[PDB]
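Reading through the structure tokens given below for one structure.
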Amino acid sequence: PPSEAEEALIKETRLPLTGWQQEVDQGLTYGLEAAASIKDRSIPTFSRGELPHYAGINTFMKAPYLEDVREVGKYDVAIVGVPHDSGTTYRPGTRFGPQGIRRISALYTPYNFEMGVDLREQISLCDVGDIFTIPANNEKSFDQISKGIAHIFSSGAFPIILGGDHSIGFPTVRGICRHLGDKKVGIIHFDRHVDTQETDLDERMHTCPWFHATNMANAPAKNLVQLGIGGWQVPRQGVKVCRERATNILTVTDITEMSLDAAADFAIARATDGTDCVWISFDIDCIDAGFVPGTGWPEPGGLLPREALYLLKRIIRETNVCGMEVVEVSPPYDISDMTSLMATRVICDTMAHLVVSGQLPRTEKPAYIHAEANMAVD
Amino acid sequence: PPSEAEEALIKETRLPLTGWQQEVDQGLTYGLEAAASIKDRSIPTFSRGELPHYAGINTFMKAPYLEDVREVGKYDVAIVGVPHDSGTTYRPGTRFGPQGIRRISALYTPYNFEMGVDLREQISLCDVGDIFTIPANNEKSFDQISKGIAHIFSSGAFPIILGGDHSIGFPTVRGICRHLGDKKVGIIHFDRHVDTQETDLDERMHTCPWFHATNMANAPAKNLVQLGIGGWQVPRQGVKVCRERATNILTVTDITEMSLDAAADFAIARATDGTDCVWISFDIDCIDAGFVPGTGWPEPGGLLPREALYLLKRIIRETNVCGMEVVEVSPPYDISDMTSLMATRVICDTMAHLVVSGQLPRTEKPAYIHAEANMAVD
Amino acid sequence: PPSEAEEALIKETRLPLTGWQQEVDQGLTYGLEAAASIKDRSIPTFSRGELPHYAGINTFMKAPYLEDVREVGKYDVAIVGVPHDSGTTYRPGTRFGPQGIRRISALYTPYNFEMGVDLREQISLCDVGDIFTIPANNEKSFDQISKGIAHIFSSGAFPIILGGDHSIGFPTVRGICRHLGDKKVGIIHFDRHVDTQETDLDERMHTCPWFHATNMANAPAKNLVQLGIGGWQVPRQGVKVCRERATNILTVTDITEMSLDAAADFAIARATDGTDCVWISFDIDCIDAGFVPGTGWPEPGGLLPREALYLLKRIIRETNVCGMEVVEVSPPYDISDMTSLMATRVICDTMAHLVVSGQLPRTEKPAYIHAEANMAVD
Ligand SMILES: C[As](C)(=O)[O-]
Ligand SMILES: C[As](C)(=O)[O-]
Ligand SMILES: C[As](C)(=O)[O-]
Ligand SMILES: [Cl-]
Ligand SMILES: [Cl-]
Ligand code: NI
Ligand code: NI
Ligand code: NI
Ligand code: NI
Ligand code: NI
Ligand code: NI
């Protein structure tokens, strides 16, 4: 049987280079041809595109910036930043999450070796910039986030959210549900913390989004799957709510003891039972603190990177995913963007899994996307 | 007599707000109107422009990104990054100078209080991104730098260069000189180090730019003015060239003892005697090391910030400036972008002085700008 | 069966103390006897040797500095720094790799518990300092590196290279091949990235060493083994070359799925099939990013430290090793020398494996070392 590396060499031969050539040609047109001493004539004078990695304006993966967000429906994937840390109960700083993730994402090429995916060749990706968050008023910021996510989601572009603390899980899912009609969404929640209590410090903070998300008809608590719960920061009020609403929880010990495949099976079966799509909400602190120091609620004994990445491989490829957020990256507490890099890897792997499973590019808008907004979902 | 504060309050009333309103209107068009709960209806859903400062894609001061650099002649000022550290003889890292400067420049408004300047109302500014530098070949990187700066300069846009180590002083000035025809450029060089030796570690490094710049006819060494020379890092080979070529040098003690006004008088008279424009090359390490830890060659006993900024006030307002570079910011060695912030202040102050002295916007392209490039200037 | 701890207790009794005593006597002669209040009369007034760990001039493991590099043939092992980061395509700073490794290596004793090796008793080790690298000209720096490694290698001393970015893989191996005559060297390459493309940013950078090494007759691509390839930074151009030249690749998943012993078996069989010795090129970024933040190309999902160290145990002990380099340690991005410490552990473990397997000390110069330099190998 062939090794993963042998398949990767074969898969790479199947990838085109038209996307790369178009980047080269645009670069030479917009950035001039290189000086006479440069041998490689694909190089421009001015950096325009991927190279050099240390150079250029820092959109996510140096994807095109989409200034006119009304055109977002023309893209397969829209990276959207949510610079929001008004829901943080310990360290703030994740309002800079989007910046840190964009910054370190310059390290990446659009090509994933193991999967034989090249995003520059296989999807159209844009970076729409950031939601205009409201730091002094969590609820107004919620309303901004929901309006923007509902905009991107209803356009048909697949939304990838750069958080931002996890309180945004309520307004993002609320934005989705405004266009779900009567369809239901299962939430697959990677986290050490249940995030299901009603209020915290008298407000709807990052410990609270799934209390309020699953108050919506379109988001059944019975379809909330919570992978990695454990430690000394799981609030007892949230635990009570999980028990009363019958959410589906696995601890890190559960996951490693039952095997990753059985853990993903559990999540796939529970999240899709009676729903039409799945929302992926990935808290970067579900990874062991030694890998993600740049976060508000680090906890030892979390998932190791390859464990979380393998769970995503199983779950993304075998569910109908309608969107994703990666939350709680807090650059001011990071070292050399280690934590932003972990988040970037989750984001890019997810896109690659959507491509491998044929979910992107979409050949038509999904059945669950309703055009008219249901402004009273919450 | 009126205080600077009293004058500042009056100067502000003279500034328009059409540039601000135009930004607001573009923002609402491209970024949608805000959600219903937001009272201030100049706020969009998606950040598009200055606000929020912590959000958005990080161009310089969040200025417009000019993807098509062939259109650069339509702007009064073009910010261009030169992510180049193949000339560093101690610490590398200033290839990230442009990124660090861009990142912390989100902190600034276009408005300077003391000077009554608002760059959003009074000039057109763009960020053209970065030169495609060549880390493994300093001379090829020179050729890229010269071609790109010559493009911007000859278009009529005023170039501001984000370094990048100071070796780029040779190719930047070489790019200007390709279009100076029979005109001369005086160099006003803020630095602890003379940067005038022939080679270092067998190449034309950041200790060498003015040896090779002043080999060109268009850039007389007798018009090189070097402000702040001193310390334990001034190489004896460079000192020999300064003496043999009769450059104009003031130490920090010279400057503080003769007074800042006399120091600027000295610089203005020597740089312009027989020249038609002046090039400002500002090494961030001319500031005392305690203010600029993010640099390759820190040195105690440098200029204090208000001293360097006052010199710029005098020199920029009273010379015909053709461009500026701010070099040697090295973010990997910085703390909370302290050094990038110092560089940003120099950049923005310079723009404001160009506006106060009526050098920008230009009512016509300057006499010294020739259309045809003289590829044999060096 | 006896536990590893029990064997370690027995192995320690087999180690001599002549090397320790000689250090003590030199220290007292050169550093004076201690003040009268010091009970332990093996302590000098001036630190001379291992102790104290926090004190002293920072050679590697506080080994002797060999000022006269012409005498290197008298030592079993020569540590040589290659402070070269002109091949870096994202973050620079690994020109300080040798300094970072030297600094944190003060923490180590010459003695390894599990293996019962004491390098102070069983080999002669020197630190010859650094190659005079050329930051502004990658190719000149290559020529310096090749000349120096060729000097050490042909002397009979076992070369251990402290990088320095991985572009040095070409000039280091080229230096070896200048003295291999008609013998072949298999390359065992620990890395997430293939490093096999022809040029990058128009030059022979750290993505390119094995394209050019395996152009040499003495270094067959068919004997290149690449352990750990994967992620989003493997360039498609390099993947092409691996496929066309039939290099031998295992991904991280391959390695963990087939077992470490089977992966080492695979590496041993492929690298030694038709070669006379093996070159170890260890990119520190093959370790998961959470352990090596101080590097230019971190990538999540890499090898865990005990996995990489066990592979080295199997590979070093069962191949005829002619030298080793550990590359891409970049101290400016490190935290408390965590990454330099990992590199030091790889280096010291390797020496212990060479001693355990009887490869060091050498009782005679190896058959593959030819005295005359073959300056046209490339
Ligand atoms: C949003 As949380 C309380 O899991 O850091
Ligand atoms: C460019 As310098 C030698 O003054 O840091
Ligand atoms: C030498 As590399 C491109 O694997 O850091
Ligand atoms: Cl940034
Ligand atoms: Cl040190
Ligand atoms: Ni959470
Ligand atoms: Ni959490
Ligand atoms: Ni200087
Ligand atoms: Ni300088
Ligand atoms: Ni690597
Ligand atoms: Ni490598």
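Chain A residue numbers are taken from Swiss-Prot; in order, the displayed residues are 9-386.
This entry, so its header tells us, was determined using X-ray crystallography, 1.9 Å.
Cβ from N, Cα, C; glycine included.
Here the residue is the original one, but Swiss-Prot notes a mutagenesis experiment at this spot, A:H61 to A: Strongly reduces the specific activity and the KM for guanidine. Swiss-Prot gives this note for the published mutagenesis A:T97 to A: Loss of activity. Swiss-Prot lists A:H174, A:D199, A:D203, A:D291 with the feature Ni(2+) 1 binding site. Feature annotation from Swiss-Prot assigns Ni(2+) 2 binding site to A:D199, A:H201, A:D291, A:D293; the stated evidence is experimental evidence. Among the mutagenesis results in Swiss-Prot, A:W305 to A has the note: Loss of activity. The residue drawn here is the original one.
Where Swiss-Prot records a feature, it is marked here on the structure.
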residue: A:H61; record: mutagenesis position; contacts (Cβ under 8 Å, 6+ apart): A:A114, A:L115
residue: A:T97; record: mutagenesis position; contacts (Cβ under 8 Å, 6+ apart): A:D208, A:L209, A:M213, A:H214, A:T215, A:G304
residue: A:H174; record: Ni(2+) 1 binding site; contacts (Cβ under 8 Å, 6+ apart): A:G95, A:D199, A:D203, A:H214, A:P217, A:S289, A:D291, A:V335, A:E336
residue: A:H201; record: Ni(2+) 2 binding site; contacts (Cβ under 8 Å, 6+ apart): A:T215, A:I237, A:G239, A:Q241, A:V242, A:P243, A:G246, A:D291, A:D293, A:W305
Near chain C - the recorded positions A:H61, A:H174, A:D199, A:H201, A:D291, filtered by Cβ distance under 8 Å: A:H61
Other than A:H174, A:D199, A:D203, A:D291, the chain contributes near Ni(2+) 1 (Cβ within 8 Å of their centroid) the residues A:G177, A:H197, A:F198, A:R200, A:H201, A:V202, A:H214, A:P217, A:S289, A:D293, A:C294, A:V335, A:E336
Given the Ni(2+) 2 site residues A:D199, A:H201, A:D291, A:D293, which other residues of that chain have a Cβ within 8 Å of the mean position of their Cβ atoms, reported in sequence order? A:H174, A:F198, A:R200, A:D203, A:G236, A:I292, A:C294, A:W305, A:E307, A:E336
Tell me, if you would, which residue among A:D199, A:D203, A:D291, A:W305 (recorded positions) has the fewest other CB atoms within 10 Å in the structure shown? A:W305
So, in DSSP terms, is A:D203 (Ni(2+) 1 binding site) helix, strand, or coil? coil
